[PDB]
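Have a look at the structure below before the remarks.
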There are 6 protein chains.
Amino acid sequence: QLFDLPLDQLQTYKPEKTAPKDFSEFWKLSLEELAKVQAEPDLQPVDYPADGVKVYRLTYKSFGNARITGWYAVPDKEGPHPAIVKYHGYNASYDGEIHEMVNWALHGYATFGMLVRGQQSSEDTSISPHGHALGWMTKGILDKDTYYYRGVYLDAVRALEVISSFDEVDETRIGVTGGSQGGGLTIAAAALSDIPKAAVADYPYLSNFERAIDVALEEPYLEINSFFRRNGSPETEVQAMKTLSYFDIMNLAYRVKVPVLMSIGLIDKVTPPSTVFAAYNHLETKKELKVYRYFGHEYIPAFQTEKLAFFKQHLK
Amino acid sequence: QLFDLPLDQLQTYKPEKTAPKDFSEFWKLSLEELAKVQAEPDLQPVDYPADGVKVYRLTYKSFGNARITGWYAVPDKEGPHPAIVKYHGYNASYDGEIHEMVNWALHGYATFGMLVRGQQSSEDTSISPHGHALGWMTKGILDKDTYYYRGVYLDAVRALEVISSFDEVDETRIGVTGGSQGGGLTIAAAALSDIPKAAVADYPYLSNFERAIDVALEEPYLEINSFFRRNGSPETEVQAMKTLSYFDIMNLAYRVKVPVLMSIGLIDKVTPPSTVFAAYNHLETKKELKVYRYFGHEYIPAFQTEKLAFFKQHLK
Amino acid sequence: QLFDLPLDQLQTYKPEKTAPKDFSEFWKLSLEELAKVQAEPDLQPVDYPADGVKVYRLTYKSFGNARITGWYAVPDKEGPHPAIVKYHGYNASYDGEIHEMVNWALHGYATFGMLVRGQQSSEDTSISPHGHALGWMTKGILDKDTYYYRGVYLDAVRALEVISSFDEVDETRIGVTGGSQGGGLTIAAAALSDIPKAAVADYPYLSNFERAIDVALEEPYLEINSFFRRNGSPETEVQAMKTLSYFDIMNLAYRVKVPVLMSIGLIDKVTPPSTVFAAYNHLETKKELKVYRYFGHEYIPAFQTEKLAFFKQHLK
Amino acid sequence: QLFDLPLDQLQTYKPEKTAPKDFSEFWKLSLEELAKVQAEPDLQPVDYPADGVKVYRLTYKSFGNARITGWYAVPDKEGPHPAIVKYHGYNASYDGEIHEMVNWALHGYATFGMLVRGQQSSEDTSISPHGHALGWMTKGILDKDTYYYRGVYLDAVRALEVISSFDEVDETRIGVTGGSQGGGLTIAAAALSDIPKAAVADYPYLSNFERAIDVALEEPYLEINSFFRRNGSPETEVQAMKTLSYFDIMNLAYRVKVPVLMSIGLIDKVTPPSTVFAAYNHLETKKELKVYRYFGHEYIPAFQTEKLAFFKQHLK
Amino acid sequence: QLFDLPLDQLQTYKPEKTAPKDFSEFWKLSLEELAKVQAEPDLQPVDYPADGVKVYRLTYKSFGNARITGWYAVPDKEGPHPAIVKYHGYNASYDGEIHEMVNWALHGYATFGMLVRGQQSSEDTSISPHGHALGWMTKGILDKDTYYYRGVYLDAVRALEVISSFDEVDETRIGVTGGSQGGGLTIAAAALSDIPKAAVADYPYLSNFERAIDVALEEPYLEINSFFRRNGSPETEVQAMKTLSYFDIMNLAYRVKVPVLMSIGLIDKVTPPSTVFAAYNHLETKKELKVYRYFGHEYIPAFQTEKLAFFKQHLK
Amino acid sequence: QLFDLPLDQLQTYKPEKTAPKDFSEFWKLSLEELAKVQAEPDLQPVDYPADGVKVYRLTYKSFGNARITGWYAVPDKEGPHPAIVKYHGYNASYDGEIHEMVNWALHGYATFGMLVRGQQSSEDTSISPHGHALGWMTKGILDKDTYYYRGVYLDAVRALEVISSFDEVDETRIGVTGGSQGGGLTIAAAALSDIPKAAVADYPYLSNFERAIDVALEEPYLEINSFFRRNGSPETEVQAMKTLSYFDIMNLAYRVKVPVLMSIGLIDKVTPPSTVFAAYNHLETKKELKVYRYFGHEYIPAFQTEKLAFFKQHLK
Ligand SMILES: [Cl-]
Ligand SMILES: [Cl-]
Ligand SMILES: [Cl-]
Ligand SMILES: [Cl-]
Ligand SMILES: [Cl-]
Ligand SMILES: [Cl-]
Ligand SMILES: [Mg+2]
Ligand SMILES: [Mg+2]
Ligand SMILES: [Mg+2]
Ligand SMILES: [Mg+2]
Ligand SMILES: [Mg+2]
Ligand SMILES: [Mg+2]
């Protein structure tokens, strides 16, 4: 049941940004570190029991010389095609969602499902500099340069760069999408790259961290709480929250300049409604938030229609 | 974690059939009652945000003059096409799985998602003769003529009759599929109709009721137990179990004479592995059972590949 | 523990009525449909190991030609007797509570325990016109004429009509009582019939639906939520809530003209305190609400004393 | 769901008696200590809202000069009457079940609901000699002389002595009954006193302690386990089990020589079926055990009928 | 997660005292009853695998001639030594925490861990005058003179008296400490005895009872709620809360005249933050409350440092 | 409650070793890689509120140039001293257990609490080559060279090398200890190094992986199962199990040639008794296994005494 701010308060919830003074410089230097690594994209054809599509394993190199991979599915016909980069949930990829990628291609989109470094298939070359609570949320959290989501966000940008370089994709008709973690990555990618034409984010994660750790009732935001339990110095908490502020999509949101479609379920206890309204209310672009009273952190059939209609409009 | 018979015992588990002497005659007479109702199919176009497919709402008349309905999606190209009738889980259809139906059409199959009477969209004209435990499992359970699944099984047969009558479907290349309740309906359809060429049943429900009510740890087999708690006469329990034996797919399985592909997860607490192995082991036809150690009553990615390859082989 | 409005706010909680403009006409037409069915009451004597009482199975015909039944127990002595119609909880009858009915008779009341159509023993002839979430709460919810509780409320009225027709009952000394669903039926019956002399309702269900589905933390109000999950159109939700408004006892409450005794447990999560205070605060008749801080949705021993004292006063 | 020995093994389960060589002498000496305390019964009228019965608060003195009390209800008619002493569940009396006691009187029985010392209303003058786990189960468990149930069992015997001394009770027609702890007290009373003519014990507690602490899945047998965790010397465990063996009803059952009716639900996790079958199988007297597949540690409607019929037969 | 008053409201939460007019007289008479019992301390040496310490079982006589005991560990060197009396959690002593007592001695403190009468090792001679809910919280709760914590508080005072009488302890350098129940005992002892020089209380229990029973989400404050369920008269609740008021440390707090160090975890559901801030805010002495956002009712490593530093300062 | 093999079967449970033919060579080569990294130990004093001890933060370099650290506490007196290396539980170190380390020093032992790379304070320089399930258990599991526990086991060996090099430690009297993951590290250290004189392992983790993943009911063995769900190729499962067999302490145990003391609680659902008995039964050395019926995966007081007495005997 309902548990967060009531809808009327959610609609006006817009916390002050927490971006440090060197927020832009950190992202600039981070993109510059990415650019020093040659992508060297590699496509390996893959058998799949469906006609009308060609499937591949796509691998490229990214931040920290990390090998990143995923399924890439293309309509079996003359291009150029509209394209989608799809990002997945936290610890929530099962053999890379190949069937979903094929279905996207059958809807007419050349689609790459980036697999998140350290979670599924893709390599995380970044070390564990100081020890962390169980999970990825606090890996390297004592420094922006070492934080887990630095590499992840840069990988998400590189995925767009790679897909746009292909002859069979129409570089002008590329979308980004995903749910929860995948939703955060969607907003981060649109904030950090000119490439995407449109974005659809399902109940995005990695937003309004300061509120998230006080309101969430399930994992994985509570890993942050677990880390503070195990590393109890007051200074550690201040540093950790500062680090998180560089990756908080509510702080990246103002950079987004493409149309955005977003969902939230009002009984969602993983990505609490307030945290999602926070990101949405910091967007200054063509946008729409679809609110679903009786849904939580889960597939919403009605939003699937909205998502398909939105990409059909902006990408075809 | 593991809980049913160990694998080596599952593989040989073949309970004695519980079909009463008038089993066949019951079904013959039930099919005769269906035949008296003219199908009178009606198709209504649906505006759906996808190319390559035409989407409809299909409605027809069935047993007891009931109005049964569901989404029907068709490849947007000259037929005739291979076809699929897809059946859904107990209390588990959310606006009829329209998106899944479209995806099946984009994989090349004219596909109808039959919606189960009284659960989702479709009408259940059968009354509640005697009072039942919360749910549909014990609705009319005191008589085979009034039992809930009588009308459901007949609707499932009528769905095939209707689809195979369409000009754009290749009547010789029709598949049936579904999971849990949907898997039970798949097996029941193939057993009660010559129309299906092939069948894929995910962890089928409605099997080996006698063991199911003693071994299941989750709903909905346990509704039967709930009914017995509320209606405790010993004669009532015997009568209810005999009713159920007419619908038990382990008793119908000997009629199936098309290829069958089936799945089971070994930690499945809803449809316990033993109940699924019982239906499987009562099949005498080309068959395969895919066993997944680490999965329960849920989507199994690896099995979707097998499902697609199996329909590719038999319908194309 | 405490979870709803604090007591001081509960005592003044009186939501605006949600009755549509044709509320009275719908009930008038509904009672007229009931009157067209001849009751044809039938009494079958029953063995029971107690002296001083005569037990029967009573059956009568009601709305939609439905066969309704229950245990009827009478003091074994010359009448006429004061009488009680007792209504049961949702899915909560176990072989009709025969022992409780006998105890009521031994307290000197000719007592009939109406069994709810489709739940226990009694027949529900009303169909499932459109499909519903697991349970009875959303059966026929898209239309007042087809809604499950239409037949149920009319049955509850007919029970009074039948009991009052008996030579051995004093038609002027008839009470109604029940808990949760049985409590709602108690208030509905007193609202729809002149027959009852007094009413005792334990934490009544079927009240203030709009608040109920936002505040309840257990079944069965949440079936409504489940239905909206499975049938997601905005228009479906509006229609469903309109339908419910005709059956909402907070809307029927003003019709009650007999003394009413009511209970509420402040930690009740099934029938939340606010929903019960809502019904109570809409009564304009001799009334009393007994509030129990440390009880939830359960038998309250202290209220049993109050109930017995209340019926002794008004019916003897 | 099922969990103890299967039925066919329960039926023959007869653990070797664990009674120490001084078992009889302990009980003889304990009864001698009771006899030294003059009962000095006191009856105080109670205003209760029912006709046909007179209600009292009965108080008497027992083992250790303890003040034991409970409701005593009597038919409002010339006696002498058949009588019942009713015993209650562990920590499970709510204001002494006055309403149930009245109902027993209206069924024709002069009935006293003995309230257990230290649990409800009654005084426990026995000290806590050595410290115990949360609860009464391990209070004084290091010595048979100080153990909690010594005084309780003696109070239960004294309740019968007191009731049988009343002019209005037919001393030759006295029953004992109760469930769980109440069932254990029922068997213990019949074993320690010649006064009861008949006994009905619902799923009796305080049986086969050695198995109980290994098989029970719920409180309160598991208090014993909790005590052992808190007092881990091996000598302490041996001594505690030996203390318990003096009170284990499977060791007392061979003394019962009146008709016995007993119940067990096969999913009962509080008093596991094996523990109940052990007491039953140690009875050598007219006996019956009613087994209910679908019930646990709870009210069984069908068994109430058997209970009433059984007392009708033996007390009337 | 967070559940009580927000921190800013906690810091100013100071409920009106609930001490009856004869509060001081009751404690005066209670201490006078204690003084009539000669302590007769007895020390029995005990083997323990550690050098640098001497271990003993200490036993003394207290209120109601009760035998109270515990482990007493002394540095193996010439005294006099600073000393500590350590009090334990409710039902939370496992063989008296001998290892912890030895560690205190190895930190240089002659340390006695008083074991709570009736809970662990120590005798409770006080009777159960009226019956209580499962546990100790409502034992004797209908009268201040009979209430369980009367004897317990007096034992805690006597422990100080005994330890201060020893040649090897510096009577001027004695501390008291404990968690939850042990924390309440710490504050009660400092309120009732001049002996302690300093106090460290971890999230103290037995505070602000009126709020506790409305806010706590786990045992054992909810035993009070359980008692009111089983003993439902309004007068019983008033009496019980009056009794509790004499033992409420928020009422004893003003008597404390030594430095106090206290902890609270903001997600603590056993001793809710409000109840602990209530006691703290009623202290008028040198004091400090350490607040831990991410901890509940559990060991807090950072507070262990604070506790050690505090006793080192005040006792060495 | 009980759940693994019964005790009589545990005592003889000795699974066949799963060590591959290159087991020894793997470990020899791994130790050679460690040896190439110069330890370069650094001690930094820490202000701690206790007399009789000097506290430090110890840091050294290990496998993969990783910075490993922990608290090192030493008796404040002329050495040389007996020493202990203490290893901690999975994800279970809270600021490195500084207080426990001090207590070990006050018991006379120069004690270092090695903190596990990537879990607490210590650096894990090993990458995530292929993606893993949430946790460390499946990090690098597709290759023995990259697996998480390779570096951990080598750090544990290096901790001993470092401590034994200190002037104030008696190199001939060094112990190892720890629980669960810490117990597994204890056994692995004694197996891979001649330095330890004695070992005490509480309910050791990382044993008999093949059974563990089928019998464990709690985290963290079940991460392996989670990995298999997310990476379902049959070849992946075989490879992962073979990797694990290099680290399985039941395969290392045959190398341990110092006295061993071990514990197991029979209700332990984390490290099931069978997995612990398997490691124990593969020991060929002076050994003892203490079995605790009533305890699970938790602090066992009685075992601490055994632990202290055992180190007293072997190190002093
Ligand atoms: Cl890290
Ligand atoms: Cl029915
Ligand atoms: Cl319906
Ligand atoms: Cl005791
Ligand atoms: Cl008491
Ligand atoms: Cl990895
Ligand atoms: Mg190909
Ligand atoms: Mg190009
Ligand atoms: Mg008769
Ligand atoms: Mg008449
Ligand atoms: Mg000594
Ligand atoms: Mg002195």
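Here chain B follows Swiss-Prot for its numbers: 2-317, in order, are the residues you see.
This deposition comes from X-ray crystallography, 1.9 Å.
Backbone N, Cα and C define each Cβ position, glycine as well.
Sequence annotations record features per position, and here Swiss-Prot assigns active site, nucleophile to B:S181. Within 10 Å of the Cβ of B:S181 (mutagenesis position) there are 24 other Cβ atoms, across all protein chains.
Non-local neighbourhood of B:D269 (active site, charge relay system): B:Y204, B:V277, B:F296, B:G297, B:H298, each in the same chain, at least six residues away, with C-beta under 8 Å from its C-beta. If you look up Swiss-Prot, you'll see B:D269 (among others) marked as active site, charge relay system.
Among the features that Swiss-Prot reports, active site, charge relay system is placed at B:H298 (among others). Secondary structure at B:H298 (active site, charge relay system), taken from DSSP and collapsed to helix, strand or coil, is coil.
Positions annotated as substrate binding site by Swiss-Prot: B:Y91. Other C-beta atoms found within 10 angstroms of the C-beta of B:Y91 (substrate binding site) number 22, with every protein chain shown included.
The annotation that Swiss-Prot gives for the mutagenesis experiment B:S181 to A reads: Loss of activity.
The two recorded residues, B:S181 (mutagenesis position) and B:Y91 (substrate binding site), show a Cα separation of 8 Å.
When Cβ atoms from all protein chains are considered, those within 10 Å of B:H298 (active site, charge relay system) total 20, not counting its own.
Annotation note: B:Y91 (substrate binding site) sits in a coil segment as assigned by DSSP.
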